Amino acid sequence: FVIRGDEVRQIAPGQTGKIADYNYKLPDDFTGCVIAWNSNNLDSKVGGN
Amino acid sequence: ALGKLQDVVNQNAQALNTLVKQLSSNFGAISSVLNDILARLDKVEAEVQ
């Protein structure tokens, strides 16, 4: 999925906030790798995407 | 006169009052009260306290 860079801190086990609680809840015992990169060269537009 | 029997009573009361007074201790946690910990902290931090 795609999100705003400031919000990426919520993509970790046991977090809280609008992304964590209304969009994508990781379990507290998550086993896995969270991988992320800036995509402004693909996902961004003048006047807004 | 009955010092040995009163001593056995007093030692069991001293042991139980000690066992209950130990609920008031922090043991290094932010508070000695679980509902205070559970109100101050988010899940992953509350679990450590």
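The residue numbers of chain B are those assigned by Swiss-Prot, with the residues present covering 944-992 sequentially.
According to its header, this structure was worked out by electron microscopy, 3.2 Å.
Any Cβ shown, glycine's included, is placed from N, Cα and C.
Under the heading of natural variants, Swiss-Prot lists B:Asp950 to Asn and annotates it as follows: In strain: Delta/B.1.617.2, Mu/B.1.621. Same-chain residues at least 6 positions away in sequence with a Cβ under 8 Å from that of B:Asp950 (variant position) are not found in this chain. B:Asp950 (variant position) falls within a helical segment according to DSSP.
B:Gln954 to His appears in Swiss-Prot as a known natural variant, with the remark: In strain: Omicron/BA.1, Omicron/BA.2, Omicron/BA.2.12.1, Omicron/BA.2.75, Omicron/BA.4, Omicron/BA.5, Omicron/BQ.1.1, Omicron/XBB.1.5, Omicron/EG.5.1. The Cβ of B:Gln954 (variant position) has 10 other Cβ atoms within 10 Å, all protein chains considered.
Within the same chain, the residues at least 6 positions away from B:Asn969 (variant position) whose Cβ sits under 8 Å from its Cβ are B:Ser975, listed in sequence order. Among the natural variants that Swiss-Prot reports, B:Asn969 to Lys is described with the note: In strain: Omicron/BA.1, Omicron/BA.2, Omicron/BA.2.12.1, Omicron/BA.2.75, Omicron/BA.4, Omicron/BA.5, Omicron/BQ.1.1, Omicron/XBB.1.5, Omicron/EG.5.1.
The DSSP secondary structure for B:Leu981 (variant position) is helix. Looking at Swiss-Prot, the entry for natural variant B:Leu981 to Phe says: In strain: Omicron/BA.1.
Residues near B:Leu981 (variant position) in space but far in sequence (CB under 8 A, at least 6 apart, same chain), listed by position: B:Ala989.
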